[PDB]
Amino acid sequence: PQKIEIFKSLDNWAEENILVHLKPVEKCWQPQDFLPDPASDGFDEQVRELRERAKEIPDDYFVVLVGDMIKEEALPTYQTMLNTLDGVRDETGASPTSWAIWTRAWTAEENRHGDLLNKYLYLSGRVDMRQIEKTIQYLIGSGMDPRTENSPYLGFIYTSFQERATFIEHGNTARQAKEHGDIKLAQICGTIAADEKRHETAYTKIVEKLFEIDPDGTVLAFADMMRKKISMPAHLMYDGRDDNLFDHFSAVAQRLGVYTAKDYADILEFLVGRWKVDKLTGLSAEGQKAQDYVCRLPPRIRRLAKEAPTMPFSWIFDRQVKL
Amino acid sequence: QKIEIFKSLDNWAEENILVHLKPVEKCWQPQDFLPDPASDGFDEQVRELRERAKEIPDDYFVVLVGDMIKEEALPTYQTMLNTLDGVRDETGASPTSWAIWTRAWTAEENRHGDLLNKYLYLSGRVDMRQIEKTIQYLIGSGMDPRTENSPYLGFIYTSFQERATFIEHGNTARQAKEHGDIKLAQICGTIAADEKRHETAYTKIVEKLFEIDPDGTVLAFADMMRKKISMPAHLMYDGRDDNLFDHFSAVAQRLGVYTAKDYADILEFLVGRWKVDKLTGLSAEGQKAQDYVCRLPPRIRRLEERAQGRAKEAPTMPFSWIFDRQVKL
Ligand SMILES: [Fe+2]
Ligand SMILES: [Fe+2]
Ligand SMILES: [Fe+2]
Ligand SMILES: [Fe+2]
């Protein structure tokens, strides 16, 4: 109960330092901004142009984009996760605490990412939305356990890591969409990436305050979380066909450079820096041991070739792409 | 106490509740009811959809949109379920029956919003920007059903809510035939069919609760009706209309998609389905609760017959969901 009551005092602090990173709803983009306008005369031409540009984008890029989209559409899970955490749990479903307001507003923001990408993929005609839709249903039913243990310390370190990861992913899919000739798609991934950046900023800011107030508790938390490993939110991906769907998806994302094990370590190196775990002093014997583990981890991961096989993906009608 | 009751019923739930989920491989997917973007007939299928959509009036669309928005607010309803004391998913992937249900239920409901969303998108008859914005408000806004962490209140509530969506989606299916669109009718009907399974499961839980603890469960049922069943989309807002929910509910009332009659008919059904009617050996409080509940449905029907008698013009009203075009209230 002492790590829990910490969060009720920070309620007002959160209003001023965290909630400021949400975009007010009137100022928020909506999927429709980046999609063929079904109320205009140019609808049919906009859709024809989209599908025409989509033919020039290779299947492997689509496999990765799809995977990222699925990850997004599993949103209910991530709101639930947030409400497992002890100081921030929405008690009623419309609680007026800062932490609850964030949780709901963050959710409302992330909801547009899936919506936009879903329609884009639908219109493209380059993927099987039936199998994608089924994958999503498995994923939501499946849930996800990040092993944050109801601890806001673990939880917000986790979300911090996750937000930066999606920032990198969406960022790279934006880059490669330009490279394949589709700037409208590049815009979609870029705008989404920009949202994730605001979320990263807010979540890293919470952990910064936690490192200020309770540095011992927060390095130990940070050590615990890396010891367990950061479990990815879509690790339980399943399409009813491939038992190793996540690994096969991750492998295409690795090859294309959308998300690599390098990017994993780079994120951890960033978070060590951003929280100045590096220069933390006056810790318990445990706290110091945790500090070491954390700081030495990124080079140790980075330390740890060729023609890969082709693999069919039900998301693209079992057509094959390299791994 | 009321919490430990649910950890015993874990195994019972596996056999009597989880059986009402459709296995994922046997589930329809929005793509089944939509133009296939991978076929050559895509452009024709879309042209046909939009052509049929022109013959559907604006007022039906206002109601369909409102129901679609209600659906797309799904994250909220999963959260609600996880506020309840005996059923809360502790980890986010808890293997308890109640948690498996919560997630699977959510996964099922998700296809309802997806499907309707793309339909409305393709129709070209609505402003998806304002709809999208309304949804963002709605999710940020949350919803408090005043179930108080009680699974007794909670599942009574969901039971009521599931039957309501069954009726709504059901009626929008009927009226889509009447306006010439069977493919839309099919969409609403397939969704309605899912809600029916959910209703059945939720009513089944409360039935067991009325068996084990009849005193606790009538009191819960009275509590919930005394408060009134607060609708999940009551906080609807598009950044323009401060009375958006009432104005939406009014069009749905006029069109007969959901009326105060249907409210009472639901309550009369649930009184019957749970046999609150023939419950015996209750506390003095339990008996008072039993009375209130059973006398309520005719009351409501009386008060509505009177309300219809003194109706205050009902103007036309603009809706941002249809580019501020106007429809009667
Ligand atoms: Fe996202
Ligand atoms: Fe994000
Ligand atoms: Fe539904
Ligand atoms: Fe339902």
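Sequence positions for chain B are given in Swiss-Prot numbering; the residues included correspond to 68-396, in order.
So this one's X-ray crystallography, 2.8 Å, going by the header.
Cβ from N, Cα, C; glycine included.
Look at Swiss-Prot and you will find B:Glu138, B:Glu176, B:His179, B:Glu262 tagged as Fe cation 1 binding site. As annotated by Swiss-Prot, Fe cation 2 binding site applies to B:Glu176, B:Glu229, B:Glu262, B:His265. Experimental mutagenesis is annotated in Swiss-Prot for B:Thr232 to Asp or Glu, with the remark: Decreases desaturase activity and increases oxidase activity. A mutagenesis experiment is reported in Swiss-Prot for this position, B:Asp313 to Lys or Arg, and the note states: Decreases Delta(9) desaturase activity and increases Delta(4) desaturase activity.
Cβ proximity to the Fe cation 2 site centre (mean Cβ of B:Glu176, B:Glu229, B:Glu262, B:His265, cutoff 8 Å) flags the following additional same-chain residues: B:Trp172, B:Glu175, B:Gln228, B:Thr232, B:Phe233, B:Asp261, B:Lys263, B:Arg264, B:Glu266. Within its own chain, B:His179 (Fe cation 1 binding site) has B:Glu138, B:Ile258, B:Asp261 as residues 6 or more apart in sequence whose C-beta sits under 8 angstroms from its own.
B:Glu262 (Fe cation 1 binding site) sits 6 Å from B:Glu229 (Fe cation 2 binding site), counting Cα to Cα. Summary of the Fe cation 1 site environment: with the site residues B:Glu138, B:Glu176, B:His179, B:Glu262 set aside, the chain residues having Cβ atoms within 8 Å of the Cβ mean position are B:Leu141, B:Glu175, B:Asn177, B:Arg178, B:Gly180, B:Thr232, B:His236, B:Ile258, B:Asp261. Ranking the recorded positions B:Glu176, B:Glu229, B:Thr232, B:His265 by Cα distance from B:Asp313 (mutagenesis position) puts B:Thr232 first. In the vicinity of ligand 3, defined as a Cβ distance under 6 Å, the following of the recorded positions B:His179, B:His265, B:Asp313 are placed: B:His179. A helical conformation is recorded for B:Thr232 (mutagenesis position) in the three-state DSSP classification. Here the recorded positions are B:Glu138, B:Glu176, B:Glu229, B:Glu262, B:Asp313, and the one whose Cβ sees the fewest other Cβ atoms within 10 Å is B:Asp313. For ligand 4, the recorded positions lying close by, meaning a CB under 6 A from one of its atoms, are B:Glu229, B:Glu262; the full candidate list was B:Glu138, B:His179, B:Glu229, B:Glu262, B:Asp313. Neighbour list (B:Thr232 (mutagenesis position), Cβ cut-off 8 Å, at least 6 residues apart, same chain): B:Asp134, B:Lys137, B:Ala259, B:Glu262. Each residue contributes its Cα atom, and for B:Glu176 (Fe cation 1 binding site) and B:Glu229 (Fe cation 2 binding site) these two points are 11 Å apart. In the three-state DSSP scheme, B:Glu138 (Fe cation 1 binding site) is classed as helix.
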